[PDB]
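Notes to accompany the following structure.
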Number of protein chains: 2
Amino acid sequence: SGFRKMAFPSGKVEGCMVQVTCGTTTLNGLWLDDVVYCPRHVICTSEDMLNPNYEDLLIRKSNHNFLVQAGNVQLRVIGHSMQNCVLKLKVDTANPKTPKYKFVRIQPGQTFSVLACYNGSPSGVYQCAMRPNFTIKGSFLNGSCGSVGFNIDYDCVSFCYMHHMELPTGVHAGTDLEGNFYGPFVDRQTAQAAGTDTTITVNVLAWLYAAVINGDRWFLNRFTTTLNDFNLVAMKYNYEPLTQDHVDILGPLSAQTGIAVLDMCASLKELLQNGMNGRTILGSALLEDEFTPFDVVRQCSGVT
Amino acid sequence: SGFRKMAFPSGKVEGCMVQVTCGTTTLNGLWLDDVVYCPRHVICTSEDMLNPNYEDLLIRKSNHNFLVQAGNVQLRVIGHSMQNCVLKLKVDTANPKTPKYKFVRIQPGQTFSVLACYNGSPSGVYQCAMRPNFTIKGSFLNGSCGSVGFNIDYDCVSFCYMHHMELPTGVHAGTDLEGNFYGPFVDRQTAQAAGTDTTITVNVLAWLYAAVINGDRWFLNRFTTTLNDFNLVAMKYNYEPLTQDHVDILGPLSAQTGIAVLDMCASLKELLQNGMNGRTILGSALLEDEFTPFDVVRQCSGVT
Ligand SMILES: *[C@](O)(C(=O)NC)[C@H](C[C@@H]1CCNC1=O)NC(=O)[C@H](CC1CC1)n1cccc(NC(=O)Nc2ccccc2)c1=O
Ligand SMILES: *[C@](O)(C(=O)NC)[C@H](C[C@@H]1CCNC1=O)NC(=O)[C@H](CC1CC1)n1cccc(NC(=O)Nc2ccccc2)c1=O
């Protein structure tokens, strides 16, 4: 049994990761078929970062300015296109190991695997969630940019994130693979703080269900509640408003544990109102909100 | 910046994972060159599990009893050998994608990546530590057995663990790739509980150093201490005795933060004696002991 923060295998993505060099700047690229994707700020100097005009910066740039390196192989750029905040570089080769793939923009609450890369080479993989504020709590050093976040349907890799910037609080922002930022952020060295970081209620309820499954159950109260009731408690503790689909979604888990959603909503309610009082649910001494109902099911089923 | 529990890329290991079927039982195998490694309890029936005599069970078994499946390919077994609690199956093919590899037995405190597998296909990867008791806190369902834990030196994969059983408390035990159990455990369905789970002191000190680096510093006290002093506090809170090498090892971190080891030993000392009082160091409301000094450095350097 047992339960951990666990990421999708990285093998399929690994072999799509290449180094991109334009001038001084060097960051990571995603190579699918004969296109290579990268953050457009690869063309920016440090003096530009303050206030860049990417179109204008693009004038002076040509195919030959972009050094794309796949291990020890210098892919020939033969065409370059900007899309929102991504650069796409047409190359003369197709990636032999392009998998079945897709670009998806995820909703806030949804989780993905992040393969961290420095110089086209992967350092590590870790799982995180798209937070309500639209930020992520990543692990990212200078060089990391152009790393991507993904899910797999054991066949088709789904690309949701590409990393661009770090923010106050030491959190992160980035783009879908069409280069639109999650959240009202821009690629610019300017003051742009995050909003209020709210907790993903449904995700916690899943974590609590995962505890029951596993055996931790001390938090299980004898009371029930209402949706309206609980949502009136939730806003006080900056949790996200729990809806009916959210209820629907927790059904299978409810099914498996024989604990109605709304009873679990009341177990949580007291934990908000009374804290864990220095006990540990599933190892954590905090309420974990970075597991989707699906993420739990994956792990309490053995899906591959 | 930011800091996460992060696992080595799984790509190289992924392509060494195969399904092994002997009778009803079906578990995972590691295929390197022309040998396939699996837990020997693949030859056990449920009636055997109670008390198995593997030698005796082996008599009735032949090369043709072991179905090794690499995706949709039925590797020909041509020789079978038992080593402690592992089965090695000689096959007529070499694994095309065998990486530079090694078998290492790790010490308690050392961490590795676990690639969880069901039916030769990987479900997920996650990082955990070999605990002082010699157990691991894994995520493992029936089917998981024969999954392996590894580190990579970005070249050479080092194999340290292969998963066999789950224990009371919902923790796990297993073997090096030579099939010797970590800890005084046997492959048998019998009563065999773990010992006292102690905390890996040095690992926590690293986590604390990772906080300072990142920016969390509220726990930094104005006091210092002694090794003997702190170790007298540690035993009370079931932490591992901190030694001089452990001090030596924390040097680079000390170097980077300009905080002597022994000052950090005093910051910890109060946290033991006073608890976090419902604050969060690096997201966790608990003292995290599953990061090696090296693990921190990797992540606060960008090693690949
Ligand atoms: C990325 O460009 C890269 O890897 N390039 C090789 C880089 C990655 C980040 C740096 C360290 N960790 C990271 O995730 N990101 C940037 O340098 C980024 C460039 C974007 C396009 C404009 N960037 C530039 C300038 C400033 C910041 N962030 C801050 O300094 N913000 C901040 C202000 C106050 C307090 C805390 C943070 C930035 O991310
Ligand atoms: C493994 O054999 C497998 O995957 N086979 C296909 C399997 C994996 C575990 C089952 C669920 N999670 C796991 O990690 N392990 C076993 O079945 C294992 C076999 C070993 C060789 C003897 N095994 C058999 C019998 C009993 C246990 N453990 C317990 O039931 N122990 C226990 C007692 C009391 C309280 C809690 C646990 C066992 O692991």
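Following Swiss-Prot, chain B residues are numbered 3264-3567, in order.
Every residue, even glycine, has its Cβ placed from backbone N, Cα and C.
Quick look at what Swiss-Prot lists:
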type: ACT_SITE; residues: B:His3304; note: active site, for 3CL-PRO activity
type: VARIANT; residues: B:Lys3353 to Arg; note: In strain: Beta/B.1.351
type: VARIANT; residues: B:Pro3395 to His; note: In strain: Omicron/BA.1, Omicron/BA.2, Omicron/BA.2.12.1, Omicron/BA.2.75, Omicron/BA.4, Omicron/BA.5, Omicron/BQ.1.1, Omicron/XBB.1.5, Omicron/EG.5.1
type: ACT_SITE; residues: B:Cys3408; note: active site, for 3CL-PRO activity
type: VARIANT; residues: B:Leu3468 to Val; note: In strain: Zeta/P.2
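Taking CA atoms as the reference points, B:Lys3353 (variant position) and B:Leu3468 (variant position) are 45 Å apart. Taking the Cα of B:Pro3395 (variant position) as the reference point, the closest of the recorded positions B:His3304, B:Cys3408, B:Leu3468 is B:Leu3468. Sequence-distant neighbours of B:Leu3468 (variant position) (same chain, 6+ apart, CB under 8 A from its CB) are B:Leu3505, B:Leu3513, B:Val3524, B:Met3527, B:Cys3528, B:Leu3531.
Ligand 2 lies under 6 Å from the Cβ of the following recorded positions, listed in sequence order from B:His3304, B:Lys3353, B:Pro3395, B:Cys3408, B:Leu3468: B:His3304, B:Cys3408. Sparsest Cβ environment among the recorded positions B:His3304, B:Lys3353, B:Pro3395, B:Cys3408 (other Cβ atoms counted within 10 Å): B:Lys3353.
Between the alpha carbons (Cα) of B:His3304 (active site, for 3CL-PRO activity) and B:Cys3408 (active site, for 3CL-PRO activity) lies a span of roughly 10 Å. According to DSSP, B:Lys3353 (variant position) sits within a strand segment.
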